[PDB]
Amino acid sequence: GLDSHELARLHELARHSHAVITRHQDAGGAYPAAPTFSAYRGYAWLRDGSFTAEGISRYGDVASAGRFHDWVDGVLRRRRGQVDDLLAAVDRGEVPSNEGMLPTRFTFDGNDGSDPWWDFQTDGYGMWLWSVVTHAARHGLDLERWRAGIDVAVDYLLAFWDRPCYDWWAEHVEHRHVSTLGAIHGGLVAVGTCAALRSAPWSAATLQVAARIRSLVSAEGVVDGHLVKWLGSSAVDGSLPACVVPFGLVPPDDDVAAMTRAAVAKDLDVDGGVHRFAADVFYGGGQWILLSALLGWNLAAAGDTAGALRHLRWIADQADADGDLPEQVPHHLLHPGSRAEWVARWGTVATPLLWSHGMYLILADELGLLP
């Protein structure tokens, strides 16, 4: 599907993606989100980091991916007491406030980097379980290395999966977001179907809760045959294809998968660049590299290789002179009047965004194009 010109350029962007991720990996193992972007510098997310780690794992850098899982594991084991206290509070009928939950941003030394009253999210813990299990399966590794951290994440998610929280985009705390529910499902099915974890005390519970998640999405998260942004909405979100691949609510050839890819393409995909959601005003609502990669990945998995390649090509066209991939680009803006104030307040768009490069690596790998 590619000529030598394209292949050379895609191979170089893959090599550069591995380099930029591993060069900026913190000494303690964390992947940063964006080392030069004002609002993200100094922090790590489990969401960004897990997809970054999956790209690196597919690339074959076992060492780098493993240091990220080490970091996450250690951060989570340090929260064993906090999670036990939350669970005890629940058992007393004293449901903890958002302000007491596990964080979204982490500092590189594992402390809260943001106050979860303002950005409480549960997806990243689900993504990490999916990522570490997938990595260990790929490379034949013993999960006992990371098991006590896995136990913290599983205990937390089994208790709090059905709580309203902010979405992947740190918005709309009162709602329950289908790509958040999807991320949690992916992580729970990963550990619940992992033979190395067959004797864990939570083994069966993780598949029962994953089924509960699918019940909720079936009841309130599907409209006109497609997934929707949050339970009880009609709109779509560019994150929704993650609920198919990799998180597995439905197979790639399911009608809901096809209809969801179609709805995202129709409502959010302009010339290969995928918007987050129609109402998005963040930097005017630009086109996100990681969402184009996510749609491309899902198209590849469904057998639409040409569609996958079209999105891969669009991403490659957004690399700057150094090969760096931005968070988003403004070739099409949903709400152009809103862009200037964001640029003024936080500066020019995050570049490189490590998650952009991680997703690039995943899609390139799916298409058999790693050098």
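By the numbers in Swiss-Prot, the shown part of chain A spans 9-379.
For all residues, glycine too, the Cβ spot is worked out from N, Cα and C.
The active site, proton acceptor annotation in Swiss-Prot covers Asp175 (among others). According to its DSSP assignment, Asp175 (active site, proton acceptor) is coil.
Per Swiss-Prot, active site, proton acceptor is recorded for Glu335 (among others), and the stated evidence type is a curator's inference. In the three-state DSSP reading, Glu335 (mutagenesis position) counts as coil.
Cβ contacts within 10 Å of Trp125 (substrate binding site), excluding its own Cβ and spanning all protein chains shown: 12. According to Swiss-Prot, the substrate binding site annotation covers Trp125, on the basis of similarity to another entry.
For the mutagenesis experiment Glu335 to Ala, the note given by Swiss-Prot reads: Loss of glucohydrolase activity. Sequence-distant neighbours of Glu335 (mutagenesis position) (same chain, 6+ residues apart, CB-CB distance under 8 A): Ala42, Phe45, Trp296, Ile297, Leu298, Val357, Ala358, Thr359, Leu361, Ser364.
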Same chain, |i - j| six or more, Cβ under 8 Å of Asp175 (active site, proton acceptor); the result in sequence order is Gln129, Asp131, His183, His185, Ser187, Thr188, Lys237, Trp238, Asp245, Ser247
